[PDB]
Amino acid sequence: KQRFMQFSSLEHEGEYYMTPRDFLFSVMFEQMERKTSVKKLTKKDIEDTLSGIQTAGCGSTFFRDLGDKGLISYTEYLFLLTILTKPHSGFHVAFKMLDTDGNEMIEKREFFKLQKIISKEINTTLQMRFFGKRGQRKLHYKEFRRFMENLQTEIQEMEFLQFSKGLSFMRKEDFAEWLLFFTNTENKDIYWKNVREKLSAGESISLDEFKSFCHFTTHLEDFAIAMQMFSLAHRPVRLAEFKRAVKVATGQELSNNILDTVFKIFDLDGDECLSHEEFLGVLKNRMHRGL
Amino acid sequence: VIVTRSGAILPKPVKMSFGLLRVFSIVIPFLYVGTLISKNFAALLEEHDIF
Amino acid sequence: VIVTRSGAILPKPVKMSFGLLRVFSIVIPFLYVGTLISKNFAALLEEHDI
Amino acid sequence: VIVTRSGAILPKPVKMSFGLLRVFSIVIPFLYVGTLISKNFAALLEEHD
Amino acid sequence: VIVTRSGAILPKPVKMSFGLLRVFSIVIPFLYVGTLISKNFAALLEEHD
Amino acid sequence: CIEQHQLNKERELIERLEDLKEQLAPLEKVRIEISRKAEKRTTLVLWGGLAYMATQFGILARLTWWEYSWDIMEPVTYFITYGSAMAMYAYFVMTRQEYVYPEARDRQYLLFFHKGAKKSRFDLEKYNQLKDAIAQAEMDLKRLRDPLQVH
Amino acid sequence: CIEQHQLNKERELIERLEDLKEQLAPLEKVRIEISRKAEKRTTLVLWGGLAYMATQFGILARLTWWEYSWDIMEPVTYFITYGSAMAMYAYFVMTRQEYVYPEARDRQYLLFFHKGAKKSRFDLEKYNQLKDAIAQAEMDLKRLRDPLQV
Amino acid sequence: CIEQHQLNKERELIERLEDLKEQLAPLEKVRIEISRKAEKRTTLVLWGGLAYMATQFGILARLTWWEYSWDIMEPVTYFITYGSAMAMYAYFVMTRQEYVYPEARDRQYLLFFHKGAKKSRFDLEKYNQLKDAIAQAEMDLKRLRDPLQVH
Amino acid sequence: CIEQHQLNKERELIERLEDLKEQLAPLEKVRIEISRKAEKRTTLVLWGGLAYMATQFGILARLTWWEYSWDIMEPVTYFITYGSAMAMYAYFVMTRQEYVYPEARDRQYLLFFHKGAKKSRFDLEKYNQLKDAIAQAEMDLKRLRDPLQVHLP
Amino acid sequence: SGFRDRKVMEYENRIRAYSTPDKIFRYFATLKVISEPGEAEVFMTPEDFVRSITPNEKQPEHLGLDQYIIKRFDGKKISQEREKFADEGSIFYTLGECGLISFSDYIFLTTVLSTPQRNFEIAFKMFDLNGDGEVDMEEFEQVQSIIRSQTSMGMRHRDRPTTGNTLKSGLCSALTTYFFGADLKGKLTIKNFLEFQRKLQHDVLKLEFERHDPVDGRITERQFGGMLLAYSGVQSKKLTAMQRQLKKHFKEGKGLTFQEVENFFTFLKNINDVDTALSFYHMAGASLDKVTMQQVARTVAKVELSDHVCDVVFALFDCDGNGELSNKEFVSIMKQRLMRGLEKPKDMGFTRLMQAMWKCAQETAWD
């Protein structure tokens, strides 16, 4: 909210705007030394939106082909936050309700009144893209879900590459140190404890398992219900049940080193078991990103 | 208790004449009144007014 | 025992200052206070439960 | 209540000989025979009904 | 009760010194033991039957 | 001489006893009739209380078997048994003495006795004053006629 | 005028004590027997009361654990308690005496002593008369010896 | 050498009774002040006991018949009475008393009266000392009537 | 020789009092130590009663809200409260008095006092006799020194 | 009406809220069939099962508690065709009797009905030997052990009625009759179990519909709304508000067939998602109107809706006759009617508040 004003880039009619790159900085970094300066919007900018859109790759390479060639309003920024933090916060619902009477092909005029209410003139790149150059088209639901997928995937790509420290992969501790950018407890010292002691550190781990991990963190309450079954059943959580719990959270399965490292952090007075509610809380301090 | 300080036996304890059948004939009518009074109160209660 | 040792008769028993229309008047407000805070307790059980 | 006006400590109180057994000898079989006529009452009342 | 035959003042009755601390410090452990031994009794008797 | 003098003191003392028995005679018959009257009123109170308990038994006896249920009337039952103890504590504080059956029955009979006396207006005070006088003269005549000590 | 009178009075008082203790033995020889049978009948009453307690306990024990529900016998077991309170009040209004245990056993003791006094033609009237005279004489000899201490 | 002893001692003794009375006279008004200042507090705590009994009835009334069952309130019902029978036993352990209500208010009044005297620094010991001496002299004069008249 | 005889009588009674107090002192020590022994035991009994009163309530508290229902425990509480009066009646059948708390307290203290007497085997009958003789000597001296019955100028 | 009737309704709503479930089963059951060698068992009708669920409803005076219509069936008497209480093809028919329901079966239906589908998804897919919900009888007992530990937290075992391990054998009767067949060898899928739940819910709902005597299969609008408002306090003022608002319109004689209410209650299985949709229709300036109600419903749950149903639904939940619906009031009353008064029976909420105060004690023990 105030970070939009902290990370604004352009100025039109007093309106602060963000570039895609300043948005990248806002999602990767909380705040920086960098000034995030504000310049006045010339009318090249409403053609910079076009000239970036005429060139950029429309999937998981979008902002990094843009860089600064884009427009993000405050409501659009909050919408981007809602994308990256709140999946299934109403997306099939919106295309059912905002432009009904047929298929799920939404109209541009319900676009703007979209932006404000889910979060609770010139064009940006979004309605320049989704509806065509001036609103000639309608946005497709499967295409928008693909957009959600490759956009959130592009966030994962940025976190991977910026947090690979130049590597091709993430190590175990690269990934777990990544995993503790949003953890601030008093057992955090305990949580770092198994980092410096009970960790076979290194062990480079690819991006696809990281993607699987992120999608695991999406479908999370079902994992909460399964570990609640394991709360109201005295069968302790070993490796096969935890694998099975990840699979029934997803329909997909994963690495070992991710999984064993989760065990090693979250034994915590239960030997070779998962500190499961505690692990959920760690992932939701990860997911809330500060509130 | 049963012996006086004079070492003597107490006077004879007294009862109530017909008091046994007084109890045996006072409980029974008033138990029947307790039977009667709720019968003639509750049907009245659902007769007259239900607030 | 109403008769003393000497055959005399014990004094008048002392009722206290129209009790029946003041003890009756003090059980009721404390009982209202009780039912009020019990209702308050159930609602607070819901509130801190929330 | 322990001593006299003289402070003389009062004599030892009486206890009936084997008396705990004398009362435990009466508590139990009367319980048992009441338990028997429980069955005798219940069986006959389900017999009439 | 208050006064004597003489109309004197009866003395202050003794309090069992720190007895309030004593009575709750004896209520609490036998509360917890009545909890404990009957948890034991339940955990055994479910296994018997 | 001390003989006829001390026997004359004895004789005047039994004369004084005769006067004390004499003056009691016209007064005593209002006390006896009041006592018998408040006696029947206490008798009505006691059998009235037994009649009450049979009534309160009979109400629940009607309802809770076979007019109705038992699991509905158990709160009414407990609240009645608790209110009984409440009213007993009240009868302590509303009297500054304890509720134990004969020592409240005698309170009620005493109350009815003074109730009849207030209507009667017969100088109960001078009556039991005279009673203490005649019992004192009784003990005087007891002590004066010691068999051990010659007089 | 005392040494003559107490020289008479000691001797005559021991004479009265001797004569009354002669009188007492035929009555007391009956008193022991009647008191004994009274004590036997009263002790039988006490153990029968405990029988009543245990028997009521057992019949109400079997029903609510094997044959009937507690849920349909909770009212009866309320009503026997309330009837017991009514029985205490009935004992009060019948005896003009509080229902408490030693007073009750003394009440029944004197009843089942005086039935025996009826059935044995016992001179209770003479017995308590003798005990009164002996108590008087004992007071006299005590009040004789105590100024003898002065 | 026996009777003028009694006459001069009797004059002296009623004189000493008068001195005991006059030495009492400034003191016992403070005793009656402390007698109020304790007794009003004790009446406050007894009417407070009745009020607590009222609230304990009322919270149970509301907590059953508008919030919950009886069958999820019949337990706490039972545990309150069991706690009361436990508490009176604790009272008997604390002070050796049966906890009967006149003995209850008497021990409570003694606790308030000694704190009331000690805060007011009342010489209780000189009070009851002097009261006992007064009572001894009064029973002496009640004796000194009788063989000086009845012999 | 009136007053010398009188003061001789008083001296006689008061020195009998002195001698009997002199005999009172040695046995009173054993009496007071066996008193504090049996007092320790009976104070333990007084507390152990409340310990029983609490450890019943712990059982009955756990067993209705955690691992059985009140449908289960309610008949048990009925039979406990009935056996309460049944034991209090059986106590009166045992010993010839009621179940009253200070009364039974004195009973148990005195019963432990005689248990200590039978162990230590001290002279309780001499103690009784001497302790009565002291108090009678005091009361008769109280009669003696009346300033309304002056014997001592 | 009727003061005794009102107090009985108090009492039985206290029962259906807060009693113990064995005593509940002993309350509403009416039948006691004598296996003439052994003894009699206590079963209840599907009608009694409904009244065991349904608030504000009573059973006649000689049923009461533990006072049964005693139906001696099997023994020396030649029993050819016993009494088909349930229709054939009822779920209640398909269990181990010809239309009777045991105690264990009552616990089983209270579990399966009053539990969301998602929880059974996870429940099958956790203990299934595979991770794929293909479940044997042993893991099914595990499922029952875990989920009977959800609603009826206060359970017990008197061991006189079917509380004991015979609970497991009536469960076995259900499987051997219907789930695993004769052999008890195969497994049961997720889908067939959820199909079973849905059909069970439909049969319960058809009996709940049936108890009103729908003349020509059609319910009084007032009686319809009263069924819609079963799990509630007293909303009779809103009932008459819907009535008098409808007493403007000329629809109140038209009734409602079973199919519409069937459709709407299937729509309620999706309505807990369109809290979002109606919530965004709040701030988007559009008005809560019956046309868009049935349009939105035919989009999101794809179930058809007559105007008459939404007339009654609106006139109930409109803002006291102002012509406008209210969002979250309606959402909460639909979640209340949906959950059927489930969460925390036989409350001891002070235990949870004691745990909460100790968590605050631990939280100040961080200080």
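By Swiss-Prot numbering, chain I shows 191-343, in order.
Method of determination (from the header): electron microscopy, 4.6 Å.
Every residue, even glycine, has its Cβ placed from backbone N, Cα and C.
One mutagenesis experiment named in Swiss-Prot is I:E257 to A, and its note says According to a report, inhibits calcium uptake. According to a subsequent report, does not affect greatly calcium uptake. Long-range Cβ proximity for I:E257 (mutagenesis position), meaning a same-chain Cβ under 8 A and a gap of 6 or more residues, is found for none.
I:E257 (mutagenesis position) carries neither a helix nor a strand DSSP state and counts as coil. For the mutagenesis experiment I:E257 to S, the note given by Swiss-Prot reads: Does not affect greatly calcium uptake.
For the published mutagenesis I:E264 to D, Swiss-Prot gives the following note: Abolished mitochondrial calcium uptake. For I:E264 (mutagenesis position), the count of additional Cβ atoms within 10 Å of its Cβ stands at 18 [all protein chains shown].
I:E264 (mutagenesis position) carries a helical DSSP state (H, G or I). Annotated Ca(2+) binding site per Swiss-Prot: I:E264, in sequence order, evidence recorded as experimental evidence.
Per Swiss-Prot, mutagenesis I:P265 to A or G is noted as: Abolished mitochondrial calcium uptake. Around I:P265 (mutagenesis position), no same-chain residue six or more apart in sequence has its CB under 8 Å from its CB.
One mutagenesis experiment catalogued in Swiss-Prot, I:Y268 to F, is accompanied by this note: Does not affect mitochondrial calcium uptake. In this view, I:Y268 (mutagenesis position) is surrounded by 19 other Cβ atoms within 10 Å of its Cβ, with every protein chain counted.
All chains included, 13 other C-beta atoms sit within 10 angstroms of the C-beta of I:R286 (mutagenesis position). I:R286 (mutagenesis position) falls outside any helix or strand according to DSSP and counts as coil. In Swiss-Prot, a published mutagenesis experiment is listed as I:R286 to Q, annotated Abolished gating by EMRE/SMDT1, leading to reduced mitochondrial calcium uptake.
One mutagenesis experiment catalogued in Swiss-Prot, I:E288 to S, is accompanied by this note: Abolished gating by EMRE/SMDT1, leading to reduced mitochondrial calcium uptake. Listed in sequence order, the residues of the same chain lying 6 or more apart from I:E288 (mutagenesis position) and placing their CB within less than 8 Å of its CB are I:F282.
Across the structure, I:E264 (mutagenesis position) and I:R286 (mutagenesis position) are spaced 33 Å apart at their Cα atoms.
The subset of mutagenesis positions I:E257, I:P265, I:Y268, I:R286, I:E288 lying near chain H, with Cβ atoms under 8 Å apart, is empty. I:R286 (mutagenesis position) sits 27 Å from I:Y268 (mutagenesis position), taking the C-alpha atoms as the reference points. Checking the mutagenesis positions I:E257, I:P265, I:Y268, I:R286, I:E288 against chain E with a Cβ-Cβ cut-off under 8 Å leaves I:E257. Here the mutagenesis positions are I:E257, I:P265, I:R286, and the ones sitting under 8 angstroms from chain G, going by CB atoms, are I:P265, I:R286. Each of the mutagenesis positions I:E257, I:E264, I:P265, I:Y268, I:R286, I:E288 was checked for a CB under 8 angstroms from a CB of chain D; the ones meeting this are I:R286.
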